[PDB]
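*Asks:* Structure provided below as structure tokens; questions to follow.
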Amino acid sequence: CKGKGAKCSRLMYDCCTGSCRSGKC
């Protein structure tokens, strides 16, 4: 899983503990 600030998109669900914040985890 990814960690916060792990970058991402809008609605991906990869953050090990959280969602996409500001385009990132």
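Here chain A follows Swiss-Prot, giving residues 46-70 in order.
For this deposited structure, the header notes the method as solution NMR.
The backbone N, Cα and C atoms fix where each Cβ goes, and this holds for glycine too.
One entry in Swiss-Prot concerns the mutagenesis experiment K47 to A. Its note says: Little decrease in activity. Here the residue is the original one, but Swiss-Prot notes a mutagenesis experiment at this spot, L56 to I: In omega-5; 1.8-fold decrease in inhibition of Cav2.2/CACNA1B and decrease in efficacy to kill goldfish (LD(50) is 0.93 mg/kg by intramuscular injection). In Swiss-Prot, the entry for mutagenesis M57 to A states: In omega-4; 2.11-fold decrease in inhibition of Cav2.2/CACNA1B and decrease in efficacy to kill goldfish (LD(50) is 1.80 mg/kg by intramuscular injection). The structure shown retains the original residue. Experimental mutagenesis at this site is recorded by Swiss-Prot as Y58 to R, annotated: Loss of inhibition of human Cav2.2/CACNA1B. Here the residue is the original one, but Swiss-Prot notes a mutagenesis experiment at this spot, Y58 to A: Strong decrease in activity. Among the sequence features in Swiss-Prot, the mutagenesis site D59 to N is noted as follows: In omega-3; 2.8-fold increase in inhibition of Cav2.2/CACNA1B and decrease in efficacy to kill goldfish (LD(50) is 0.20 mg/kg by intramuscular injection).
In terms of burial and nearby residues, how do these features look in this structure?
*Replies:* Every protein chain considered, the tally of other Cβ atoms within 10 Å of the Cβ of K47 (mutagenesis position) stands at 15.
According to DSSP, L56 (mutagenesis position) is assigned to coil rather than to any helix or strand.
On its own chain, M57 (mutagenesis position) has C65 as residues at least 6 apart in sequence with a Cβ closer than 8 Å to its own Cβ.
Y58 (mutagenesis position) counts 9 other C-beta atoms within 10 Å of its own C-beta, drawing on all protein chains shown.
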*Asks:* Pop the Cα-Cα gap between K47 (mutagenesis position) and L56 (mutagenesis position) into the table, whole Å please.
*Replies:* 14
*Asks:* Secondary structure at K47 (mutagenesis position) (DSSP, helix/strand/coil)?
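*Replies:* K47 (mutagenesis position) sits in a strand per DSSP.
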*Asks:* As a test of the contact definition, list every same-chain residue at least 6 positions from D59 (mutagenesis position) whose Cβ is closer than 8 Å to its Cβ.
*Replies:* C46, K47, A51, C53, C70
